[PDB]
Amino acid sequence: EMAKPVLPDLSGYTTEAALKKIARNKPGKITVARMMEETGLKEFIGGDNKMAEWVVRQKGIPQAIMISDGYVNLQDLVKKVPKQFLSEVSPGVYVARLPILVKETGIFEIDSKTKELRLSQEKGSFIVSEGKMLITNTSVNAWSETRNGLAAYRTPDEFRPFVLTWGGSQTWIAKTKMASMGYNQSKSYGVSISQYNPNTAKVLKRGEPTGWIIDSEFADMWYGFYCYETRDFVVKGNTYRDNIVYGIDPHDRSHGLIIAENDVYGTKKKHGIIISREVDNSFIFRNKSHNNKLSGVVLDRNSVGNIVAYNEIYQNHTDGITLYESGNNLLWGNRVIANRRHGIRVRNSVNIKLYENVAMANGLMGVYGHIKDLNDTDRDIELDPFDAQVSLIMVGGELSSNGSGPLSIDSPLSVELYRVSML
């Protein structure tokens, strides 16, 4: 009854296209100042009474490299900033020993000819941008000076460097390798695109943040990608390998995202790709999400009006796709294969359209739809409400070779099957 989904055009999201998105013609001011002077740093660290950890990492009054009023590349920072803070240990290889803050009117670029930028773990380095920032053909890694290598993951609360962008910012990362960034701490998950915290946005009224991340590799991250109230962000052609908790984790009222042609695998604790808490009107298509500790693809907490299409979802250790309390979504033409549990699982979600899906050789059911009362759990039902009904329309595709059977739908409000192949 329905026509193919109309999916965005990805042909324009190019390393070559990316490079022509910033104003290089006007330099370019560099200062090294106190972090607590700056909103972009206060906003996640908090008051002055939280500066202790940083005072310990820097062994002194906490400071940052700062870029504003113009354009500054990495090579520019190296020339102007003292060695002890920004050092070229070998041709094209730099160790930064202070965090880098790109202010609101700043424009910061790392192009090729930068072999690798090393963010020092011990000195508490990291990157925040409230302006324009472009990273192409290069490496930005979390670097342990003591180990003399990547800040390999050990435990959730051990700080590692990270990238974070604030409201009103634009960010483009292309053909770039990043590893070992992020840890269990607000705004510090790995690569994080964020609107400001509710109070501050009430004052700055900046637009929601945006940008692209294309053709890059992210490994050992705490979260591969995180975002909060982000608009129209593009994540295309990336590899997320061996990240800790999530591969890609768009969150909290983000919308119009394009998550496409990514290879996301080997996530050690939770899911490959997960959109949570009102991630609406977005597009998850032609990804390979495979071999994650939990599910391949997850739509969570009233994340609605989305399209999940033509994804290769296979060999995840629980479900292929799981929909948690997230109705009015379209799953078209996914190939969901050999996941240890269910092919596609719909919990507490209504008006799910499953068109042309293939679900084969999953450990349990091909498609499993159920309801669950969530009232005596650790769930904030004030913030994330739920209604315990399930209804889906299934059209075409195939359900075959699943361990427990083609489909099971417990206590549905309605299920309609038309033209579905079952073997």
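The numbering of chain A matches Swiss-Prot: 69-491, in order.
Looking at the header, which is where the method is noted, we find X-ray crystallography, 2.9 Å.
A Cβ is built for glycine as well, from the same backbone N, Cα and C atoms used for every other residue.
Taking the Cβ of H319 (mutagenesis position) as centre and 10 Å as the limit, one finds 26 other Cβ atoms among all the protein chains shown. Sequence annotations record features per position, and here Swiss-Prot assigns active site, proton acceptor to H319.
Following the DSSP three-state reduction, the secondary structure of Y294 (mutagenesis position) is strand. Counting every protein chain shown, 27 other Cβ atoms lie within 10 Å of the Cβ of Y294 (mutagenesis position). Under its mutagenesis entries, Swiss-Prot includes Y294 to A with the note: Retains 24% of epimerase activity.
Long-range Cβ neighbours of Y296 (mutagenesis position) (same chain, at least 6 residues apart, Cβ-Cβ under 8 Å): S260, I261, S262, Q263, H319, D320, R321, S322. Under its mutagenesis annotations, Swiss-Prot gives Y296 to A the following note: Retains 66% of epimerase activity.
Where Swiss-Prot documents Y314 to F as a mutagenesis experiment, the accompanying text is: Retains 5% of epimerase activity. Look at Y314 (mutagenesis position): DSSP puts it in a strand. Non-local neighbourhood of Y314 (mutagenesis position): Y291, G292, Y294, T335, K338, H339, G340, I341, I342, each in the same chain, at least six residues away, with C-beta under 8 Å from its C-beta.
According to Swiss-Prot, the mutagenesis experiment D317 to A carries this note: Retains 5% of epimerase activity. Around the Cβ of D317 (mutagenesis position), the same chain contributes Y257, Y291, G292, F293, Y294, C295, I341, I342, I343, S344, each under 8 angstroms and 6 or more positions distant in sequence.
Mutagenesis annotation in Swiss-Prot: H319 to A, described as Loss of epimerase activity; the structure shown retains the original residue. Mapped onto three states, the DSSP output places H319 (mutagenesis position) in strand.
Swiss-Prot lists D320 to A among its mutagenesis entries, and the accompanying note reads: Loss of epimerase activity.
In the three-state DSSP assignment, the secondary structure recorded for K338 (mutagenesis position) is coil. The number of other Cβ atoms within 10 Å of the Cβ belonging to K338 (mutagenesis position), over all protein chains shown, comes to 19. Quoted from Swiss-Prot, the note attached to the mutagenesis of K338 to A states: Retains 87% of epimerase activity.
Quoted from Swiss-Prot for the published mutagenesis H339 to A: Retains 49% of epimerase activity. Using a 10 Å Cβ-Cβ cutoff, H339 (mutagenesis position) registers 27 neighbours.
Quoted from Swiss-Prot for the published mutagenesis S344 to A: Retains 54% of epimerase activity. Within 10 Å of the Cβ of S344 (mutagenesis position) there are 21 other Cβ atoms, across all protein chains. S344 (mutagenesis position) falls within a strand when secondary structure is assigned with DSSP.
Here Swiss-Prot describes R345 to E as a published mutagenesis experiment; the accompanying note says: Loss of epimerase activity.
Around the Cβ of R345 (mutagenesis position), 17 further Cβ atoms fall within 10 Å across all displayed protein chains. Experimental mutagenesis at this site is recorded by Swiss-Prot as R345 to A or Q, annotated: Retains 10% of epimerase activity.
According to Swiss-Prot, the experimentally introduced change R345 to K is described as follows: Retains 36% of epimerase activity.
Listed in sequence order, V366, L367, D368, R369, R415, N416, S417 are the same-chain residues at least 6 apart in sequence whose CB falls under 8 Å from the CB of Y392 (mutagenesis position). Here the residue is the original one, but Swiss-Prot notes a mutagenesis experiment at this spot, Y392 to F or A: Retains 65% of epimerase activity.
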